[PDB]
Each structure stands twice: as structure tokens, then as C-alpha cells.
There are 6 protein chains.
Amino acid sequence: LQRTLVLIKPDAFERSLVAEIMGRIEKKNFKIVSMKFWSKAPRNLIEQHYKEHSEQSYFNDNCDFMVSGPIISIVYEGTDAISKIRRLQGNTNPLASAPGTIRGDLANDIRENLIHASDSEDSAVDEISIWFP
Amino acid sequence: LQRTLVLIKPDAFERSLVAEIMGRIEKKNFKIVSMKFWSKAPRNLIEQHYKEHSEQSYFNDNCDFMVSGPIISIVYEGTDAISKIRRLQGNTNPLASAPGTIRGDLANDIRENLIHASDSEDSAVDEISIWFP
Amino acid sequence: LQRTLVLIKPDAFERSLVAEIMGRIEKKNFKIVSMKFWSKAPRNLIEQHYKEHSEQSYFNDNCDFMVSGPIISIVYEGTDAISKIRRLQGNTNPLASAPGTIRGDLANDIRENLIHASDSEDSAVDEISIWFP
Amino acid sequence: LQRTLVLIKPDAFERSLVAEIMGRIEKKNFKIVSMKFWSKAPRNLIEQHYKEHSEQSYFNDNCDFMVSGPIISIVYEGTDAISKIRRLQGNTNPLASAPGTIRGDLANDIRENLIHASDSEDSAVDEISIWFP
Amino acid sequence: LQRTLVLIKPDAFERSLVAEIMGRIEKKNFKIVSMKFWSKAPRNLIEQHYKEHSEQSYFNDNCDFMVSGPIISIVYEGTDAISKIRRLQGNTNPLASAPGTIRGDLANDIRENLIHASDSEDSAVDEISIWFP
Amino acid sequence: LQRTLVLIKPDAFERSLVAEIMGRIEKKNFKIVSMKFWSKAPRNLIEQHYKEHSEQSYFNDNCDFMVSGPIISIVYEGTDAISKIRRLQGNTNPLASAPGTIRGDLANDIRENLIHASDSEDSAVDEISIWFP
Ligand SMILES: Cc1cn([C@H]2C[C@H](O)[C@@H](COP(=O)(O)OP(=O)(O)O)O2)c(=O)[nH]c1=O
Ligand SMILES: Cc1cn([C@H]2C[C@H](O)[C@@H](COP(=O)(O)OP(=O)(O)O)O2)c(=O)[nH]c1=O
Ligand SMILES: Cc1cn([C@H]2C[C@H](O)[C@@H](COP(=O)(O)OP(=O)(O)O)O2)c(=O)[nH]c1=O
Ligand SMILES: Cc1cn([C@H]2C[C@H](O)[C@@H](COP(=O)(O)OP(=O)(O)O)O2)c(=O)[nH]c1=O
Ligand SMILES: Cc1cn([C@H]2C[C@H](O)[C@@H](COP(=O)(O)OP(=O)(O)O)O2)c(=O)[nH]c1=O
Ligand SMILES: Cc1cn([C@H]2C[C@H](O)[C@@H](COP(=O)(O)OP(=O)(O)O)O2)c(=O)[nH]c1=O
Ligand SMILES: [Mg+2]
Ligand SMILES: [Mg+2]
Ligand SMILES: [Mg+2]
Ligand SMILES: [Mg+2]
Ligand SMILES: [Mg+2]
Ligand SMILES: [Mg+2]
């Protein structure tokens, strides 16, 4: 049994895909254990969340997008939740994400890509600590 | 123009219908203003939410049900949101709830009825203050 | 509390709507008690099922349709299941069947109308005994 | 037996509901006879389509909306198609449109209401001639 | 043209996914040729069905699960039905089953995995003989 | 930003999957820029469209199928639309097309395979010129 941190990104709100995304996770039998809605996430939590990318060319553009509308931060629990939800999520690059995945079916951009999911046990603990201190 | 208070009830979690219900409201173009997840709502909060029912024979049984699993409380905003969401919700009684409504399609019990929605301007003000003080 | 008899009619098979119809009843939380698949129902069984219509001008044409492809017969159980499933079914006449109902959303003909459901306690008893002696 | 004229309005394109709307009509078993895509309909065509509303206070605002994005115009054929598609469409007013209908489930505005459908035999003849001369 | 044997497992009933699963197969254009509902499958047919696993550590636990609620046994027919339905089914291991498959989208356990499908021409004949003697 | 040519094939009309297919493309955020409905495509445009296959064993059978009912020709626009829509489409061979793709989920035949999509930048320009001269 693991916990992972998911963000529903502002493009999901703009495109009315919030329930579509949450539903794919719900249907796989993962359970919500914490959830917060942010009308606009503070820039500082976004920069902390994406700290590994802070020196990347896309960092500022990505943070700008992440504060451009609401987000939901959710902690999901289930056996091997981290890797399983990453598989459901799909590749960042829309030339790579597979049909059947969230990004493969619904996203068409490397930045506006609908959903964040923790990529490891340690990053899940880190991200949970940011959004649910 | 109006804000209303919605609860996603514990049966929605048991039956994995959280996204289904939220999605029906989302597709109608209502905006989330606030959202809280409760692993278990305090009984007192439930009793206050249903204070107008305190003399009804079903009061305690309904409170027991409402603390039997998680709840999500949501404030939705939209023109005439209160009455519109009530119509989407459907009648309490499963003999009457209309196909096409949330309860009409998904609920089969007078108590385990998936969703609460404020019934008026006066009660919306009260309920929002209870769940989001 | 009540048991009702449902038939999934041959048009549902032709139009690949079997799961769609069954799913609407399933989502309403009704329990399957018995289920039979018929590659072709015997005409006599159909005539007995519709015996109250034997003097109607449509009787033979309706029997012809009912033996034109497969049928699934199902006994569903639930509180007040008979009237509830009738309301989900929708009116026979495509001028009247309400959007949100099975027929309202999916049927466009008075005869090729996808689904049978018992109309009363008395007829449910009779029909269950016909299909599941 | 009857032919009716449907417009998929610019809000359906903005909100990515084109297939959702078309699918509801398709599932009802109506046949497409003609279909045109308009990147932007000429304003004059819109004014002619709504000529009976020319004296209403909303006339110009509604025309502005109708040329604000793409439209698909469709001729559908079926027995009593005109009234049946009107019932699927739902009432103009979001205080009244019934859950289960296109507008009841998906529209939340009197003007941005997703879909036009001819209201009578007389108007269907006129509208088909406007969109498909 | 081949026939394959599918079981809808008790977790599908518990989670109200019976029609969801049958629908995925229906949408791929496979046809039902036999179907039986079992309120509780006899233990002996379950042990016969899974005879290859009789000496495995998981055999008893799996049989226990398979008699823990209802099942449906279905024979499906279509060109290369066996391999095609196995592909739709997805890997037993939820760390392996791909998004888009039945198990990839809906199952989260190696045992409670929603659906059985025959794995070969000879096992299909064997399994059909068990459930439809 | 690229444009690609899609045909919705006659089997989609027969099986009432037109909106299902268009919806998968719509949900991926591709936009319609041209669309025509053909009650029956002229044989000559079909032969031109499939000119690369003119000497193949299956050419005539395929053309026969392509004029056996209506089609829709659609031009879709978006970043890397050509390759992305080809990935959504799935392999021609139903022993190869992956669950999650249009053909993987919905097609069960190498010829009656629901959808055409251009396979390259140059073939997209060629095909657009045929259907939208
Ligand atoms: C790699 C990459 C990421 N991003 C943005 C979108 C990503 O969701 C976010 C974090 O990158 P990353 O951790 O690689 O992606 P993922 O979201 O799949 O875990 O940074 C870009 O805008 N451009 C890029 O080239
Ligand atoms: C009327 C009624 C309500 N209840 C419970 C379920 C209702 O959602 C809750 C409040 O009743 P009420 O406000 O009448 O219903 P609604 O939720 O449709 O506004 O009380 C019962 O348990 N039994 C009953 O007979
Ligand atoms: C009234 C009517 C029924 N029928 C057929 C279709 C009906 O499902 C069947 C039984 O009629 P009825 O019991 O009136 O309808 P329902 O199925 O809604 O209970 O007879 C016709 O073919 N033509 C008709 O005019
Ligand atoms: C009545 C009304 C209509 N309209 C617009 C939207 C309507 O779709 C269009 C034509 O009105 P009407 O023919 O009354 O509605 P319907 O589309 O339901 O047949 O005019 C307004 O903008 N405001 C209004 O108050
Ligand atoms: C391999 C395996 C199977 N099982 C159960 C669930 C499987 O559906 C059933 C039969 O195993 P198997 O034939 O390997 O799986 P499949 O269902 O994918 O054809 O045994 C376990 O409980 N644990 C295990 O490790
Ligand atoms: C290869 C092949 C194609 N066809 C038909 C169906 C194909 O959609 C059409 C064109 O072939 P092709 O361009 O290979 O397929 P795709 O549609 O995946 O781009 O020819 C057959 O009927 N039999 C065959 O063996
Ligand atoms: Mg990452
Ligand atoms: Mg109330
Ligand atoms: Mg009757
Ligand atoms: Mg009008
Ligand atoms: Mg096996
Ligand atoms: Mg090709």
C-alpha cells in the first residue's frame, strides 16, 4: 500500500476534464485520502514542487502555466499506487504517450498535459509534504 | 451569481461514483469555488448541517450514514446555481427521482442518495458557513 | 423486496446496445437473480408472454420481431423494482419516451423498443414463471 | 418521414461537445441526410435563419454569438424527427431544460445553448432551404 | 470464426462493472452465443476450470474468491475471438496490464482481476464443455 | 501545426460509431477545419484516394466496401496531427491493433476498420486535394 501525489492541472479545468481524469483513477480502485482545491496555487509551492526542473529552459513557462488557473492536489492510496498511476498518466511527450493513457487520449502538448503524478516513493513523500504539510 | 453547497456522500465513495457525480455538474459548466475532502465528517457538523431535521424519525440514522465514510464538500458558483443543481440532483425518493438526474440514474434509496445540494438562498448561506467557516 | 422480469429484445443485439441497457439498470443498484440467453426464443413463449395482447392488431408483427434475433431474460430484485425499472425503461411510444430513459435515449420505434419490463406485481409473477419455470 | 435542420452552435466547438451532441442524436437512430461544416457562418445567413426573431431584444447579440466560431448544419431524417429532436434538445431556458436532454445536461445559458433544431414542419422546410439551397 | 469462454468474476458484480466489461467486448463486435448467470458457481466447476493451477500456492485462495459472489459464463464468437479477447483482457499482473485493456483500466489486483478468458483453442473447448455441457 | 485527412467509413455509420470516433479525436484537442458528408462517395474519388493500392488483391473489395454506405471526410488540424491521429487510429490488422486505439477497441476486420487517416505530410496534402479540391 503506497500513497502518491497527483495534481489536476489548470488545463483540466479549462477543458472540463477534471472528473474525466479523477474518474480514470477512481475506476482503477485507488482511493482518495487527502484532497485540496486551489483557486490559484501559490507560485512558491509550484516552484518547490518542480524544484528538480528549476534550471531548465521550460521552468518558468511551466510555473506560469501551473498558476494560470485552479488546481486540485490529491493524495491517492493503493497497492503500488505510484508506479500504477504513472502508467495511467502516460508519457510527457505527446508523440510518445499511448492511447488508453490519460495523456495519450486527452493531452496534445508537452506542457499542457493535464496531470502530475509523483515519480517515486521519495518524491511522493516530498510532494505530499508540500501540498499537505 | 449564486453559490450553492454540495456534499458528495459516503455511498458515492463506496460505489466509486465520485467522478461520475462531479462530472455531471462539471459538464453543466458550474465552477468550483471551494472544495474540501473529509475522511470522516465530525458528527456534530452533520447534525448542524441537518439541524432542520432534528425532530424527524430518520435524523439519527441519517447522521450515522453521513459519518460512515468520506464526504467531499464543494461550493459551486453559477447563475441560478442553487435551483439548477437541485434539478440535476433529483428527488430524494427513489419512487420519484427522474431518469437523467443523479439520483434518478444512480441512487436507489431514500437515505443513501449520493448527493446533498442546498435547497434555497437562505440555506446555501448557512451550509457554506458550516462547511467552509 | 420485489422481483421483476426484463427482456433485452432482439434490436438491442442488432444495434450492440445490450451492455448499454444492462448497465443503466446495474448503475441503479438492482441485483440480478436469474439470467438466461436465448439464441431465438420459441414463438409460443413469446405468444404467452404477450398473451394479453393477442387481440391487438400488432400482436403477430410484434411476435415476429421478438423471434427475429436473440433475447436475454433477466430477473432483477430490489425495493419497488417493478415500478422503478418501468420508469427507467420509458414509454412505449417514441413520441413520448423521455430523454434520460432507455427508450427515450436509444429507441425510435413503437415495436423495436429494446426492452421489456413487467408492469405490475401480478404480471411480474406470471412473466417470471414463463421465462424461468 | 420527416426531415429536420440541426445546427451545432459555436459553443459546442469551444467546449469540445460536438461529438457528444451528435452522438446523442446518432444513438436515437436518426439518419444524416446532409451535413455542412462552416468555419464561420455568414451573418446574413444567421439573420435569415433567425428572421422571426428580428424584433426581439436579443436578436443582434444572438447573431454575434452565432458567428463567433464554427457551426455544423445537419439535416436529419426519421419518423417524426422534428418533434423528437426538439425533445432531445431541451428547453431554451436553463431554469427549465430537463436533465437527460442536451441542454439540460450540457448548457447553462439561454443564448449559448449548444444546438438549434427546427420547431415545426413549416420551419424545417425553410431552414433546410437556407442551409442547403 | 472461433468461440472463447469468458467468466465475469465476482469482483465485477461487487464493483458494478459487469456491463462495463461486457460492453468492451460488445463494442469490438463479438457476439454472445451462450450465457449463464450463476448466483454462486459450484466449487467443483471452478476447480475443474482452473485445474492447471491445482498445485499452485494461490489455487485455494483463487477458488475461494471465485465462489465469493456471482459469476456469468459467456461464450463469445468472432474471427480469432480467443486471442483478441485475451488482448482486450490484459496481463494478470497489475504492474503489467496496459491502460486501454480491461484489467489495465479497471483491475488493481492479481487475483481480483474481473475477467477470465480462454487462453487457447483447446482450453476454450475444455472450458466451454465445463460451463455449457 | 499540421493538417490531416480522415475518412469515417461506412461501417461506422452502420454500427452507429460516427460520434464515438470523432469524439476520440475531439477529446485529443484536434480541431475540424473542413468536413463533408457523402451519402455515397463517388467510386472515382475512392480509387484516387487509394491509388497506391490499385494493383493489390484487396483493391476492388475495399473500394466496394467504401461505397457501400455514407462516409464523412474531415480535415483535422493540430500540432503533429498526422502522426498523432495515426497512433489513435491503430494497426490495420485486428491481430495487431492495441486496446485503447480506435481500431483496437472497436474494429474486428482488416477491411471494415472504421477510419482512414493520412499516413504522411505528402499523402495528407494529396488526400485533402481529392476530398476538398
Ligand atoms: C520535459 C519538459 C517538461 N515540461 C513541463 C511539463 C511537465 O509536466 C513538467 C515536469 O516535467 P517532467 O517531470 O519531465 O514531466 P512529467 O510531468 O511527465 O512527470 O515540466 C515542459 O514544459 N517542457 C519540457 O520539455
Ligand atoms: C425524507 C427523508 C430524508 N432522509 C435523509 C436523506 C436526505 O438526503 C436527508 C435530508 O432530507 P431532505 O432534505 O428531505 O432531502 P434532500 O437530500 O433531497 O434535500 O435526510 C431519510 O433518511 N429518510 C427520509 O424519509
Ligand atoms: C402499443 C403497441 C405495442 N406494440 C408492441 C411493442 C410493445 O413493447 C409490446 C407490448 O405493448 P405494451 O405492453 O403496450 O408496451 P410496453 O412494452 O411499453 O409495456 O407490443 C406494437 O408493436 N405496437 C403498438 O402499437
Ligand atoms: C428566448 C431567447 C432566445 N435567445 C436566442 C437563443 C435561442 O436559441 C435563439 C432562438 O430562440 P428560440 O427560438 O426561442 O429558442 P430555441 O433555440 O430553443 O428554439 O435566440 C436569446 O439569446 N435570448 C432569449 O431570451
Ligand atoms: C498467477 C496467479 C494467478 N492467480 C489467480 C488469478 C488468475 O486469474 C487465476 C489464473 O491464473 P492465470 O491463468 O495465470 O491468469 P489469467 O487469469 O490471466 O489467465 O489465478 C493468483 O491469485 N495469483 C497468481 O500469482
Ligand atoms: C492491407 C490491407 C488493406 N485493406 C484495405 C483496408 C485498408 O484500410 C485499406 C488501405 O490499406 P492500408 O493503407 O494498408 O491501411 P490503413 O487503412 O491502415 O492506412 O485497404 C484490405 O482490405 N486488406 C488488406 O490486406
Ligand atoms: Mg515529473
Ligand atoms: Mg434538503
Ligand atoms: Mg407491457
Ligand atoms: Mg426556435
Ligand atoms: Mg489462464
Ligand atoms: Mg493507408
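Here, residue 1 is simply the first one shown, and the rest follow in order.
Quick check of the header: X-ray crystallography, 1.5 Å.
Cβ coordinates come from backbone N, Cα and C, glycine included.
Here Swiss-Prot flags B:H116 as active site, pros-phosphohistidine intermediate, drawing on sequence analysis. Annotation source Swiss-Prot lists ATP binding site at B:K9, B:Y58, B:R86, B:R103, B:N113. Mutagenesis annotation in Swiss-Prot: B:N62 to L, described as Increased affinity for NTP and decreased affinity for dNTP; the structure shown retains the original residue. Under its mutagenesis entries, Swiss-Prot includes B:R111 to G (Swiss-Prot position 107) with the note: Complete loss of affinity for pyrimidine bases.
Everything Swiss-Prot records as a feature, shown here on the structure.
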residue : record                                          : DSSP (3 states)
B:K9    : ATP binding site                                : coil
B:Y58   : ATP binding site                                : coil
B:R86   : ATP binding site                                : helix
B:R103  : ATP binding site                                : helix
B:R111  : mutagenesis position                            : coil
B:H116  : active site, pros-phosphohistidine intermediate : strand
To the nearest whole angstrom, what is the C-alpha distance linking B:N62 (mutagenesis position) and the residue listed as 'active site, pros-phosphohistidine intermediate'?
12
Out of B:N62, B:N113, which of the recorded positions is least crowded by other Cβ atoms within 10 Å?
B:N62
Span of the ATP site, taken as the largest CA to CA distance across B:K9, B:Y58, B:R86, B:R103, B:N113 (Å, rounded to a whole number):
21
To the nearest Å, how far is the Cα of B:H116 (active site, pros-phosphohistidine intermediate) from the Cα of B:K9 (ATP binding site)?
7
Does any of B:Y58, B:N62, B:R86, B:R111, B:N113 have a Cβ within less than 6 Å of an atom of ligand 2? These are the recorded positions; tell me which, or none.
B:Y58, B:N62, B:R111, B:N113
Under 8 Å between C-beta atoms and at least six apart in sequence, can you list the same-chain neighbours of B:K9 (ATP binding site), or say none if there are none?
B:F65, B:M66, B:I71, B:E112, B:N113, B:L114, B:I115, B:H116
Position of peak Cβ density within 10 Å, selected from the recorded positions B:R86, B:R103, B:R111, B:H116:
B:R103
Neighbourhood of B:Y58 (ATP binding site) by C-beta distance under 8 A, where only residues 6 or more apart in the same chain count:
B:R111
Out of the recorded positions B:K9, B:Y58, B:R103, B:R111, B:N113, B:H116, which are near chain F, with a C-beta less than 8 A away from one of its C-betas?
none
Can you tell me which of B:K9, B:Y58, B:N62, B:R103, B:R111, our recorded positions, come within under 6 Å of ligand 5 at the Cβ?
none
